[PDB]
Amino acid sequence: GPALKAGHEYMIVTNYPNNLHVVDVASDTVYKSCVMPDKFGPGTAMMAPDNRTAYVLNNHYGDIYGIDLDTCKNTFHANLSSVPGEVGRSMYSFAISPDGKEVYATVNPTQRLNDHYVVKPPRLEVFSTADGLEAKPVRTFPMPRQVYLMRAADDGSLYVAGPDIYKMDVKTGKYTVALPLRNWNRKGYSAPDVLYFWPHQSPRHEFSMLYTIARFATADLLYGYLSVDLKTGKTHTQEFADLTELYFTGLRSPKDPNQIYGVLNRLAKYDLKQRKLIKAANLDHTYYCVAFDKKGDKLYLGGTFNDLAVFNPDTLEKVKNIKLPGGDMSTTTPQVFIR
Amino acid sequence: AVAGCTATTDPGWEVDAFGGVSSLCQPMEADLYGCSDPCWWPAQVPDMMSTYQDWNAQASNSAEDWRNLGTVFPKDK
Amino acid sequence: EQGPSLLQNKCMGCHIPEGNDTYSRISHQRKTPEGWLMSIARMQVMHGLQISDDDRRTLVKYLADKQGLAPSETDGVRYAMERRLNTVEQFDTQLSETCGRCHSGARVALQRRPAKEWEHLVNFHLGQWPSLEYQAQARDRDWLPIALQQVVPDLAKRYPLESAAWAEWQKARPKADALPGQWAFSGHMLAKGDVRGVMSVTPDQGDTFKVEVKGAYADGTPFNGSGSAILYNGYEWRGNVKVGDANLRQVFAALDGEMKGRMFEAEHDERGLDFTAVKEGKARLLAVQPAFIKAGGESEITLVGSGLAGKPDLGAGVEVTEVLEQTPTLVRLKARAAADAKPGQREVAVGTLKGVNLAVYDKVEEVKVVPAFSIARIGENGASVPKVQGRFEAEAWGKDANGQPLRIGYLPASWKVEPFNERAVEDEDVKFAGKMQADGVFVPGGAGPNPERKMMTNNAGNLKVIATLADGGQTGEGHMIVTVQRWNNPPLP
Ligand code: HEC
Ligand code: HEC
Ligand SMILES: *NNc1ccc([N+](=O)[O-])cc1
Ligand code: NI
């Protein structure tokens, strides 16, 4: 339909039936809608470096699609079950190269035979975006189990979230532990717990995730923040509050990095420095994923139902709601970019 | 924990980690497909990732069409 | 058809023939009747198996008899088949975390498989639900290696395909013709009361029967019905008796002229009664209803059992003031305990028949709510699932003449609901969660989001169930959580 406008800020979110919607951030209204091929699930999308093509993990975690936002055209498609006799699934594990020429995805395959299943070792499959609608693995490497979110750094390295966060060379497949989580043998503390399926393409250009950790049933529950600077590769972690309630996602304000907003049943604003809750807000319902616009002048709440909540980050009050056509956003991740 | 409930509290389905119902989806429907899409609670909530892929066909908007969600066991008759 | 030809015509192709009516996977596992129905049900849902309800019933029966569990192999985990979903399971941590965090650990314990079959099962889980290893109590460890290297060998050791029990059972297993006859029964429905009567079991085609329940509750409400039943593996009794306006399923273990189990509503498994029956031809004293008598009290007491003959003696201090009725399966009399009667249990007797105890008490010291913890669930209101009620009973305790604790029984009480915590007060759970009736039955609210509540949340609640005895006003406390529905509900939890 209408092509996106240069200089204009936009937000993509996927909706249940099987829609990809473009929201004009300035007017807080749906710019256009695209119907995606096949079936929805999880609907997780990320913008390619061209600020024009969105790559989506869909069709029940078994296929990746490239969609041109200016035309809604399906320009790319990689099925994750290229190996004979196996069904491959991706646990939100996919990333786009810095130049946008390759797509990576770790496939947890299962060989399905006549009377039994055999779970096979995971593998990273590389696809060339030039291959169109019949893209097949151009390179594959072995991967450890329990791998989920991945983000390609500027120098082409791939930060892989698994038992520990790894730094992987996409040419050789060799990887090292960039940030120990499970094997973070920190005294006085337990191992951290990380449940994160929202690959935020935030203004800060970082791969961030929230985690909980017990500090020694006596243990003191705390919330922490992890981050990998995608420009420099600099890793950082830090507890910012005693856990009083749960939060699914959390983002640092691009306006004031010392403030972190978490959300689930309440939207909470925290002071990183002081490790103190500065303000909390009650919601109309549970919200999964936060999203900040470029300036950090707005905060969108997505996920769950079919409506985005627009908040003023300073007052921490809902300004309005963007009702999306169709149904539930579910585990979708609202993505902001400048066309 | 009860024999008829889940012990996987992320935040859980029929009881949260804290042993109450406050950390759960409010309303539960807000966290229904987040539970169904990746089969987080397969024994209680039906998987759409693998087993019951068209479960929410008549209920894309769970906030308004939750009544259309059916039970999945192939009962006699 | 016959079991063997259906096995081939319907399972072959996917399951390899191994000779003489045996197939891959199928002939290397032993499960309960509902376990077999669940496996075939998964074949339909997951693998597209096309099979009628009738042929399915035929295969379940065949497989349940050929490859079932010995009675002793079901010991302690029968609550699952009996649909006792409020049961707090007690298994080791490895089994609970690895295998009992989704469904019950009992679903595992009700199966017997060699290590390779336990291994195939682990691969199936991670293969059918890839998210499994990223979930709580899974993402914190190397789930697959632990499951295959530690869990499989343990499961194979604890629940093996071959056992002495199964061996002897195949030889000592009785036929269905040992069940027909009259059966005196006693029971109790939580929040309703005692029940007693006679169940007439007459034969029918093969291992099926016609059933007739004649009886009543302690309050006088009738308990008369008709239905049928099938017997699996020589002891697994499954029946359906239409009692009044409700179809009640019977899940009993029939052994040595005695049936023990539970009878619940087909559609509501929280609404059921404990059930014990004794076959005619053996003198047994089943129960005393009520099982208590207050000192200085007048009370109509009825004795249930089989082959009851002689004179009733209710122990020292209890006076049988008049035998209102005395049949061989029911003796209802009027009794009077002296205000001087010493508190404690009394061995009851009808002639020379002993077996049940009668508690004489003076005052109630302690009150316990039963169940102490339970889950109620919202339902209906247009939804595809029914409401799951909270049903309670106040258990009275006192002390006997020897200063020892005395369990008196289930005494009449007044019931109310209070917020369990500060959070429940804030959200007004007591106002939305449902209604606690005077009889101890809690009816949860309707399903769906509630516009009237904060965050338009459901009619869920965290409640404290308070019982206050009518006899003295002594209170007791229980904990009830009213939660959301579940749409996947197989025969076994
Ligand atoms: C420990 C590793 C586990 C053992 C042993 C078993 N399970 Fe499970 N399981 C799950 C589902 C969703 C089902 C069936 C679908 C449904 O209930 O609607 C099952 C089923 C079984 C069965 C039945 C097998 C058959 O009929 O052939 C057995 C014997 C069994 N499971 C054993 C889900 C889960 C799950 C949550 C993600 C976990 C961690 C487990 N099961 C673990 C075990
Ligand atoms: C092909 C489409 C199938 C038909 C027809 C039947 N079964 Fe099956 N079965 C099939 C697969 C791919 C598997 C393995 C994965 C799984 O779902 O478990 C099975 C497995 C079984 C098992 C083992 C279950 C376990 O938990 O270990 C049993 C007991 C079984 N199948 C029984 C069975 C019967 C009795 C069938 C005839 C009606 C039948 N299967 C048909 C695939 C297929
Ligand atoms: N237990 N529900 C649940 C919903 C969604 C996510 N998630 O999107 O990561 C996790 C859990
Ligand atoms: Ni007390």
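Sequence positions for chain B are given in Swiss-Prot numbering; the residues included correspond to 3-79, in order.
Cβ atoms here come from the backbone N, Cα and C positions, even for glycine.
As given in Swiss-Prot:
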ACT_SITE  B:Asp33  active site, proton acceptor
VARIANT   B:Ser62 to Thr  In strain: IFO 15366
VARIANT   B:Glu66 to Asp  In strain: IFO 15366
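Features per Swiss-Prot, on structure.
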residue	record	contacts (Cβ under 8 Å, 6+ apart)
B:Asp33	active site, proton acceptor	B:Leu26, B:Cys27
B:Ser62	variant position	none
B:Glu66	variant position	none
Seminar exercise, completed: Mapped onto three states, the DSSP assignment of B:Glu66 (variant position) reads helix
